[PDB]
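S.K.: Below you'll find the structure I mean.
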There are 2 protein chains.
Amino acid sequence: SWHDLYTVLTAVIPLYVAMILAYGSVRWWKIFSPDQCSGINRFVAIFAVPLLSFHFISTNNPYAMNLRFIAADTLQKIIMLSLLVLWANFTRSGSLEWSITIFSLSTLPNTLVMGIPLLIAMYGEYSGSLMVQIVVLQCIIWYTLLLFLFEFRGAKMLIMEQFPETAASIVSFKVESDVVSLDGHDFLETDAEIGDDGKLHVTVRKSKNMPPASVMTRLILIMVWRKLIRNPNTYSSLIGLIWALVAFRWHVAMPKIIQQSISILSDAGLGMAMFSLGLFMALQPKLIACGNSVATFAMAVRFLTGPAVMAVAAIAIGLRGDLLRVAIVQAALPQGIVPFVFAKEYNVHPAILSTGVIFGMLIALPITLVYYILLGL
Amino acid sequence: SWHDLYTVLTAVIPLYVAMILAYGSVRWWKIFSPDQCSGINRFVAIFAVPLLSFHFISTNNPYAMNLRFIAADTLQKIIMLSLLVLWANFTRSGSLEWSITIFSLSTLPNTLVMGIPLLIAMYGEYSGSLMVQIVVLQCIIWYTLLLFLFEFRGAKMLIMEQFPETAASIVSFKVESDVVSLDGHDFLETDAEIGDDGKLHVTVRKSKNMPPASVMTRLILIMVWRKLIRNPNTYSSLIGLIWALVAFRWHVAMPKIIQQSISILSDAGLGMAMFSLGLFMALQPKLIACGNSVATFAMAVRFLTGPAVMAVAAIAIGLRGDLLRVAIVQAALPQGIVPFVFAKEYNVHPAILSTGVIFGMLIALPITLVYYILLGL
Ligand SMILES: O=C(O)c1ccccc1C(=O)Nc1cccc2ccccc12
Ligand SMILES: O=C(O)c1ccccc1C(=O)Nc1cccc2ccccc12
C-alpha cells in the first residue's frame, strides 16, 4: 500500500531532516566549531537521552511484559554467544575482540531513539511497548555484560603486562578509589607485597597462567561497580524501573510540577539526538571508514545475520503472526550508539561500529522498508 | 486564593528548575566548559528560539488582533520617547546612549520565552494570544527601531572621527559588500574623492555639523538592510507572518511531514532557552554587576516606571477590566534578551541590561506575584 509507506515516511523523515540540518550546519554553512559540537553532544548524552529513557521506562508497566518476546531476544544472544565461544576456543583464528564486535554488530541495534517511532509507525503502539521492554533488557543486562567483557579484557591485559610469570601466585587485589576504569588511558602502577603466608598481594594504583578465578571475579566486580555508578543511563534505568514498579503496584501518580520539570527537558530528546547524530556524521572525514570489503562484511552481518538468527530463534520459541515480523524488523535496525561509545572508550574496532551507526542510519530506510514489504506479503 | 498561586508556581517552577540545573552544571558539578556553553547557547539562538517564534507567530491569526491593546503598547513607547527626546535635547545632562538604555529597560521585557506561559497561567489562553501580538510588534517594529538607533549612533561616531570638518560637504556614501555593521569591531577605512562638481564622495570600506539628512538616511538604510537579512529572527517573523496571512485567508493547512519536521526542533525551545539563561547566569562573575545604587535604579525603573507608564497609557486609551491587568503585569516582566544582545554588540551599558535580564528573572516571581495579588483585589 502507499498510505502505509507515506505514514512511515512521515514518521521517519523529520529525524533525517534534523540529522541533515546538523550535517549542513557543520559541513556546508559552517555554523558550529568542533568544540561547540562537542558541547552539544555532551549535553545530549548527559541530559537529553537519559531523560528520554526515564520518560519511556517510567511509563511502561513492568508487570505486563511479554515473556516469549523476551525469551526470543535472549535466545538470539545465547545462540550467538554459544557460536562465538565455540569458534574462539576451538578455532585458532578466534579472538575475544572479534567476538565482542560481532556480538555487538549482530545483537545490539539503535532501539531507543529511532526504533520506537519507526516501529510504532509500522505496526502500532503495542510495538512501542515491546521496544520499550527490549530497551530495558539492553540497558540492564546486555550493556552490563558488555562492561564485564571490556573490563575482563582490560584486566587480562594489565595482568599479562605486569606479571607475566607471577600471575598464578597473586591472591588479593586492592584498587584505590582514584582509579575508575582499565581502558589503558591512565598510568596504572602495580605494587606487589609478600605476605607472612608467602603469597603475593597486589595494589593497582593510579600514577600464560591467570590468577585464580576468585580474585579475578572480585577485581572485575569492583571495577564494574565503580563505572556503573558514574553512568547517567544506570540511574535513569534503575530509578525509572523502581518508580514504575511502585506506581503500577499502588497506582501512585507523580505531582504535576515534578512531571513538568522532567518533561521540559525530555521534550528536546529525540530532536537533539538526531542533531547529535548529524554532528557525528559531519565530524568524521569519510562516510565509509573501514573500507569496501570490511564495510560490506559489517553491513552484511548487521542486516542479514541478525535478522536470520532472530528468525531461527523466534521460530524455535514459537513466535508467529505479527510478533515475528516485529522481532525480525527490530533485528534489522541500524547499530546502536552505546556499543559504539564503548568501542571508542576501549578502542576495539571502533571504525566498524562507526560505519554501522552512521551508514546504517543512512541506508536503513530502504533496507527496513524492503524487510517490511517482503514480510508483509 | 491558594489554587491560583499553586497553578502559577506549577507553570513557572520547571523553567527555574532548568535554569538552576544549567547553573549547577556549570558552577557546582562543572559538567560544561565555556566553549561547550557557547556551543549550546549558539545552538539555542540560531535554531531553538527562532523556530519557537515561527511556531507561535505562524499559528496566531493576524486578522483578529486587538487594536486597543496594540495602541496602548504603542502609546507607552511614544510617551517614553517623547519624554526622552525632551530631556536629551533641552537638558545638558541628556544623552542618546542613556535614552536608548532607559527605553529598553522601561519598554522591552522578556515576552516570548517566559511571558507567554506565565500570562497563560495567570489569566488564560487569550492572554497568550495578546502576548503573541506583543511579540510580533516587538520583533517587526521596535527591534528594527533599536537597530536604526544603534546604526545611527555608529554612523555618527564614524563620521565625527573621520571627517571633523568636511562632514558638511559629503553628499554620497558607498559601502562595499564586505562591510556588514558599524559596531566598531572592524577596521573601516574611509576614502574621499573630489568629483567634477567640486563636492566630496566617500567610500567606507573594510580594511560639529552633520552631512545632509538625505545621505545619512541612505547610509543608515543600507546598513540596516545588510544586518536585517542575516538575522534568523527576521526570517522567522516574516515567513511566519506571511504564512499566517495566507493560511487564515485561504484556510490552507501545512502538510503533516513539514509540520513534524518543524516541531521536532521547536519542542526543545523553551527548555533550551531556560538552560541557556542558566548558563549565562553561571558564566558571569557576580550576580550583581553594576553596583548597589545603579542596580537599585535599574530595578526600580524596570519594575515601577514601566508599569506606571503603562497604567497611564492604558487609562488614557480606555483599557479596563482584565486587559488593563494583563498590560500592567506584562509591563512588570523582566527585561528582554534581544536588547541585551544589542547592548553586548554595541557596548552601550551592557552591565545594566545583564543585571536586568538575570537578576530580574530571579526576582520576577515575587514581584510579579505581588502585582498579581494587588491588582486582583
Ligand atoms: O545505544 C542506544 O542507541 C540505546 C539503546 C537503548 C537504550 C539507550 C540507548 C542509548 O543510550 N543511546 C544514546 C546514548 C548516548 C548518546 C546518544 C546519542 C544519540 C542517540 C542515542 C544515544
Ligand atoms: O528578547 C526576547 O526575549 C524576545 C522577545 C520577543 C521575541 C523574541 C525574543 C528573543 O529573540 N529572545 C531570545 C533571543 C536569543 C536568545 C534567547 C535565549 C533565551 C531566551 C530568549 C532568547
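Note that chain B is numbered according to Swiss-Prot, with residues 3-209, 471-640 shown in order.
Recorded method for this deposit: electron microscopy, 2.6 Å.
From the backbone N, Cα and C atoms, a Cβ is placed for every residue, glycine too.
So Swiss-Prot lists these for the protein:
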MUTAGEN   B:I33 to R  Disturbed oligomerization leading to reduced auxin (IAA) transport activity; when associated with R-34; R-527 and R-528
BINDING   B:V51, B:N112, B:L114, B:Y145, B:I600, B:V601  (indol-3-yl)acetate binding site
MUTAGEN   B:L54 to F or W  Impaired auxin (e.g. IAA) efflux carrier activity
MUTAGEN   B:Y145 to A  Strongly reduced auxin (e.g. IAA) efflux carrier activity. Strongly reduced auxin (e.g. IAA) efflux carrier activity; when associated with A-140
MUTAGEN   B:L533 to F or W  Impaired auxin (e.g. IAA) efflux carrier activity
S.K.: Mind sorting out which of the recorded positions B:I33, B:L54, B:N112, B:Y145, B:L533, B:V601 are close to chain A, meaning Cβ under 8 Å from one of its Cβ atoms?
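M.R.: In terms of proximity to chain A, the recorded positions that count are B:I33, B:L533, given in sequence order.
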S.K.: If 261 residues are missing between B:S209 and B:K471, how far apart are the two Cα atoms, in Å?
M.R.: 26
S.K.: Taking 8 Å from the centroid of the Cβ atoms of B:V51, B:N112, B:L114, B:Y145, B:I600, B:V601 as the cut-off, which other residues in that chain fall inside it around the (indol-3-yl)acetate site?
M.R.: B:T113, B:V115, B:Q140, B:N496, B:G599
S.K.: Do me a favour and check the Cα-Cα span between B:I33 (mutagenesis position) and B:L114 ((indol-3-yl)acetate binding site); whole Å is fine.
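M.R.: Rounded to a whole number, the Cα-Cα distance is 28 Å.
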S.K.: Express in Å, rounded to the nearest integer, the largest CA to CA distance found among the (indol-3-yl)acetate-binding residues B:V51, B:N112, B:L114, B:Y145, B:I600, B:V601 named in the record.
M.R.: 16
S.K.: What whole-number Å value do you get for the CA-CA distance of B:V601 ((indol-3-yl)acetate binding site) and B:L54 (mutagenesis position)?
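M.R.: One finds 15 Å between the Cα atoms of these residues.
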S.K.: On a C-alpha basis, identify the one among B:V51, B:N112, B:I600 that is nearest to B:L533 (mutagenesis position); the candidates are the binding-site residues.
M.R.: B:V51
S.K.: At a 10 Å cut-off from the C-beta of B:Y145 (mutagenesis position), count the other C-beta atoms across all protein chains.
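M.R.: Excluding its own Cβ, the number within 10 Å is 21.
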S.K.: I want to verify one value. Collapsing DSSP to three states, which class is B:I600 ((indol-3-yl)acetate binding site)?
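M.R.: B:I600 ((indol-3-yl)acetate binding site) sits in a helix per DSSP.
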S.K.: Out of the binding-site residues B:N112, B:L114, B:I600, give me the one sitting nearest to B:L54 (mutagenesis position) by CA distance.
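M.R.: Result for B:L54 (mutagenesis position): the nearest of the binding-site residues is B:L114.
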